[PDB]
Amino acid sequence: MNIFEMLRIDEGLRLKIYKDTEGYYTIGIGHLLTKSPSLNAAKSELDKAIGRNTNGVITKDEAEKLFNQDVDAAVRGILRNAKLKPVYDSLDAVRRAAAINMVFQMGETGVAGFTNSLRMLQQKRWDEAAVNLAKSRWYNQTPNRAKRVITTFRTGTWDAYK
Ligand SMILES: [Cl-]
Ligand SMILES: [Cl-]
Ligand SMILES: [Xe]
Ligand SMILES: [Xe]
Ligand SMILES: [Xe]
């Protein structure tokens, strides 16, 4: 298992514009197009991201390309964030994938706000971190996904995804 397969399981794959769990227009493997309630706005953003007139529909290869760009951007964002980088660098490979999934889902600002859990992770207090991460709007809104990510930080194995 790796970060790509992990995220492909959590995000699914959809070739037509769809609304995500928060009701925002998205396409592909969780690629958020806009927070705007406007379908046309989402369609304009899609065409711009793909480089053609897609008419709200893309191919699998195009979805995979947006996904590659999005994973890369997510990791790079962590390395560029002063509150995140030190935590991420202290983690093992498995746990780093869990950090990346959270960032892909909620953005780096969002993750950088889990101050207390960040500290627990950095000190390798796994069970404690797991309990603190669950006290969040993130966990109450997407509990199955949050549980899988949380168990990954807690155990450092891919069991939740097998
Ligand atoms: Cl883009
Ligand atoms: Cl869920
Ligand atoms: Xe992190
Ligand atoms: Xe994190
Ligand atoms: Xe976190």
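Cβ from N, Cα, C; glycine included.
According to Swiss-Prot, the features are:
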type     : residues               : note
MUTAGEN  : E11 to A, F, H, M or N : Complete loss of enzymatic activity
MUTAGEN  : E11 to N               : Loss of 84% of enzymatic activity
ACT_SITE : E11                    : active site, proton donor/acceptor
MUTAGEN  : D20 to E or Q          : Loss of 99% of enzymatic activity
MUTAGEN  : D20 to A, N, S or T    : Complete loss of enzymatic activity
ACT_SITE : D20                    : active site, proton donor/acceptor
MUTAGEN  : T26 to E               : Complete loss of activity at neutral pH; covalently bound substrate
MUTAGEN  : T26 to H               : Facilitates transglycosylation more effectively than hydrolysis; covalently bound substrate
MUTAGEN  : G30 to A               : Almost complete loss of enzymatic activity
MUTAGEN  : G30 to F               : Almost complete loss of enzymatic activity. The enzyme is destabilized by 1.5 kcal/mol
BINDING  : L32, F104, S117, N132  : substrate binding site
MUTAGEN  : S117 to F              : 10-fold decrease in enzymatic activity
MUTAGEN  : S117 to I              : 500-fold decrease in enzymatic activity
MUTAGEN  : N132 to I              : 5-fold decrease in enzymatic activity
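Locations of recorded Swiss-Prot features on the structure.
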residue: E11; record: mutagenesis position; Cβ contacts under 8 Å, 6 or more apart: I29, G30, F104
residue: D20; record: mutagenesis position; Cβ contacts under 8 Å, 6 or more apart: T26, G30, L32
residue: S117; record: mutagenesis position; Cβ contacts under 8 Å, 6 or more apart: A129, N132, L133
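Listed in sequence order, the recorded positions among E11, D20, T26, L32, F104, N132 whose CB lies under 6 angstroms from an atom of ligand 3 come out as none at all. Checked against ligand 2, the recorded positions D20, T26, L32, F104, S117, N132 give no residue with a Cβ under 6 Å from it. In this structure, none of the recorded positions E11, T26, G30, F104 sits close to ligand 5 with a C-beta under 6 angstroms from any of its atoms. The Cβ of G30 (mutagenesis position) has 20 other Cβ atoms within 10 Å, all protein chains considered.
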